[PDB]
Amino acid sequence: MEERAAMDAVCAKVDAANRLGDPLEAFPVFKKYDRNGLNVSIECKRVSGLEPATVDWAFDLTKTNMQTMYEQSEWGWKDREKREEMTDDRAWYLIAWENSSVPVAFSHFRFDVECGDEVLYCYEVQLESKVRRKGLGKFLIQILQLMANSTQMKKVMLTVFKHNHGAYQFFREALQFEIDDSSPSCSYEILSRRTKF
Amino acid sequence: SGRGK
Ligand SMILES: CC(C)(COP(=O)(O)OP(=O)(O)OC[C@H]1O[C@@H](n2cnc3c(N)ncnc32)[C@H](O)[C@@H]1OP(=O)(O)O)[C@@H](O)C(=O)NCCC(=O)NCCS
Ligand code: NA
């Protein structure tokens, strides 16, 4: 593959993915999660497609769960800058609804170029305490993984705090993410899970 | 959480 053509395909695949109407539409059986006393519907929307209240809920949950860990990192917690990130037009959301009125979990992800590669970047995966350790998180990240296979991303990547020990074990051990080559190995690591094509 | 370098 010639370089200019290789760079073009990379951009083409990332742009095609971001033009999708509903990326979860390729396997709608994953729009339901009903296991372990959990019964949830899952939708995939651009951030533009979410109610302001839902966006606030996501930001709030993330802050409630992550603020201390952000202060314990080099980053610190920056409210406005985290809000910007999560409301960037390029932001995609996977959201879990307990009833047609109650959001209990979400992921913020994007289709992007990272270190020259087409990747699905998982910015956030955040659950209410009450729906944790029931397989919902694992279910959500598999959805990201299937989407990466379907859209021809090379991997699903994310950043995890070294001091977020539980999340680290979730990704690294339960989900078998590797330490990505772009990892500083800093108070964080970059994790990835390659697609198989 | 977030995107580090
Ligand atoms: C981290 C998180 C996304 C994982 O989702 P989850 O639904 O609760 O986890 P799962 O049920 O899918 O767990 C699958 C396996 O991963 C491991 N695991 C998950 N969470 C873990 C934790 N906090 N500590 C240790 N191991 C964990 C377990 O081995 C688990 O299997 P098990 O319950 O049979 O023992 C979720 O718990 C959460 O929202 N935490 C708060 C926010 C956060 O820290 N997000 C970090 C992303 S950077
Ligand atoms: Na997260």
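Residue positions begin at 1 at the first shown residue.
According to its header, the structure was obtained by X-ray crystallography, 2.5 Å.
Quick reminder: no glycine exception, Cβ is built from N, Cα and C everywhere.
What Swiss-Prot annotates here:
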BINDING   A:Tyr70, A:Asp112, A:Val113, A:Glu114, A:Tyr123, A:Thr159, A:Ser182, A:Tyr188  substrate binding site
BINDING   A:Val125, A:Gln126, A:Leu127, A:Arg133, A:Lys134, A:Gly135, A:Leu136, A:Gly137, A:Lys138, A:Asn164  acetyl-CoA binding site
MUTAGEN   A:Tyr70 to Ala (Swiss-Prot position 85)  Strongly reduced N-alpha-acetyltransferase activity
MUTAGEN   A:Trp75 to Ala (Swiss-Prot position 90)  Strongly reduced N-alpha-acetyltransferase activity
MUTAGEN   A:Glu85 to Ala (Swiss-Prot position 100)  5 times reduced N-alpha-acetyltransferase activity
MUTAGEN   A:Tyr121 to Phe (Swiss-Prot position 136)  Slightly reduced N-alpha-acetyltransferase activity
MUTAGEN   A:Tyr121 to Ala (Swiss-Prot position 136)  Strongly reduced N-alpha-acetyltransferase activity
MUTAGEN   A:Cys122 to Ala (Swiss-Prot position 137)  Reduced N-alpha-acetyltransferase activity
MUTAGEN   A:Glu124 to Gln (Swiss-Prot position 139)  Abolished N-alpha-acetyltransferase activity
MUTAGEN   A:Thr159 to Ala (Swiss-Prot position 174)  Does not affect N-alpha-acetyltransferase activity
MUTAGEN   A:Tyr188 to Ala (Swiss-Prot position 211)  Does not affect N-alpha-acetyltransferase activity
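Features per Swiss-Prot, on structure.
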residue: A:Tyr70; record: mutagenesis position; DSSP (3 states): helix
residue: A:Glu114; record: substrate binding site; DSSP (3 states): strand
residue: A:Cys122; record: mutagenesis position; DSSP (3 states): strand
residue: A:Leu136; record: acetyl-CoA binding site; DSSP (3 states): helix
residue: A:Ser182; record: substrate binding site; DSSP (3 states): coil
residue: A:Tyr188; record: mutagenesis position; DSSP (3 states): strand
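Once the 8 unmodelled residues between A:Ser185 and A:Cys186 are set aside, the endpoints remain 8 angstrom apart, Cα to Cα. Closest by Cα distance to A:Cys122 (mutagenesis position), from the recorded positions A:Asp112, A:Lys134, A:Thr159, A:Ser182, A:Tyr188, is A:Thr159. Checking the recorded positions A:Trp75, A:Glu85, A:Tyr121, A:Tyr123, A:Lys134, A:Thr159 against chain B with a Cβ-Cβ cut-off of under 8 Å leaves A:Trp75, A:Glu85, A:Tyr121, A:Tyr123, A:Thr159. Across the structure, A:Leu127 (acetyl-CoA binding site) and A:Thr159 (mutagenesis position) are spaced 17 Å apart at their Cα atoms. Here A:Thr159 (mutagenesis position) is compared against the recorded positions A:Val113, A:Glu114, A:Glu124, A:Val125, A:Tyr188, and the shortest C-alpha distance is to A:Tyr188. Highlighted here are the recorded positions (A:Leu127, A:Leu136, A:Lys138, A:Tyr188) whose C-beta falls below 6 Å from ligand 1: A:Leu127, A:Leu136, A:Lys138, in sequence order.
Residue environment of A:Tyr70 (mutagenesis position) contains 18 other Cβ atoms, counted within 10 Å of its Cβ in all protein chains. Proximity to ligand 2 at the level of Cβ atoms, with a cut-off under 6 angstroms, picks out A:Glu124, A:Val125 from the recorded positions A:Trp75, A:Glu124, A:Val125, A:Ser182, A:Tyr188. Taking the Cα atom of each, A:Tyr121 (mutagenesis position) and A:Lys134 (acetyl-CoA binding site) are about 24 angstrom apart. Sequence-distant contacts of A:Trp75 (mutagenesis position), defined as residues of its own chain at least six apart whose C-beta falls under 8 angstroms from its C-beta, are absent.
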